[PDB]
Amino acid sequence: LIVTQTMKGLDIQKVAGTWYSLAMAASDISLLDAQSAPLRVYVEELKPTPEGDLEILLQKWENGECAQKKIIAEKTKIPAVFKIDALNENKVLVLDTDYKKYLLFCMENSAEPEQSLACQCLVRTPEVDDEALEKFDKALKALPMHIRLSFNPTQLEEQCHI
Ligand SMILES: CCCCCCCCCCCCCCCCCCC(=O)O
């Protein structure tokens, strides 16, 4: 609920398939600065269940190499918001998507201390999409980000964007 842009009328079935993590931003540099930083995750695929939960396939660098990870995001009463559960119960919020080209999401830790908030611009192809990046940057202008990364088409085709 730090982020107050939410996709009205989200049809979670339609975000299925392959995505590319074109850009990332976080409120804390340490969340994204190294290959093995904790929210440096490269989205591969979204797999919505029939009950409306969301299976997530991603990569993450750990122990000197690019590892595949599977993650379950459970639905809530709000169609745009999901919970990772696991250790801290992180919420994931879909800000905006048009399903066939881009999707903007943010995630926050359900409490703090020092605020942890990270967002991504996903796109459907290995292409720099200026319009989506522009919407991403607009979405974030009033959020307190201190690190922003983006990736070139070559990196997007490589595991962990190396
Ligand atoms: C509805 C659109 C939603 C798309 C965006 C997905 C959001 C990704 C959130 C990723 C945070 C989790 C941090 C990485 C944990 C590694 C995994 C450890 C393991 O299970 O072995």
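Residue numbering for chain A follows Swiss-Prot; the residues present correspond to positions 17-178, in that order.
This entry, so its header tells us, was determined using X-ray crystallography, 2.3 Å.
Placed from the backbone N, Cα and C atoms, the Cβ positions cover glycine too.
According to Swiss-Prot, the protein has these features:
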VARIANT   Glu61 to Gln  In variant D
VARIANT   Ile72 to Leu  In variant W
VARIANT   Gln75 to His  In variant C; found only in the Jersey breed
VARIANT   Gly80 to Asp  In variant A
VARIANT   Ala134 to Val  In variant A
Of the variant positions listed here (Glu61, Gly80, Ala134), which is spatially closest to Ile72 (variant position) when Cα positions are compared?
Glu61
Variant positions whose CB lies under 6 angstroms from ligand 1, from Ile72, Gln75, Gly80, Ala134
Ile72
According to DSSP, which kind of secondary structure is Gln75 (variant position) found in, if we only use helix, strand and coil?
strand
Structural state of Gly80 (variant position), classified by DSSP into three states
coil
DSSP three-state assignment for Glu61 (variant position)
strand
For the C-alpha pair, I'd like the distance in angstrom between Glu61 (variant position) and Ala134 (variant position), rounded off.
19
For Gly80 (variant position), what is the tally of other C-beta atoms lying within 10 angstroms of its C-beta?
7
Looking at Cβ-Cβ distances, which residues of the chain lie under 8 angstroms from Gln75 (variant position) while being 6 or more apart from it?
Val57, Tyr58, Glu60, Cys82, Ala83, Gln84, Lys85, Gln175, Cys176
Among the variant positions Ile72, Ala134, which residue has the largest number of other Cβ atoms within 10 Å of its own Cβ?
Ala134
Rounded to the nearest angstrom, how far is the Cα of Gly80 (variant position) from the Cα of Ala134 (variant position)?
23
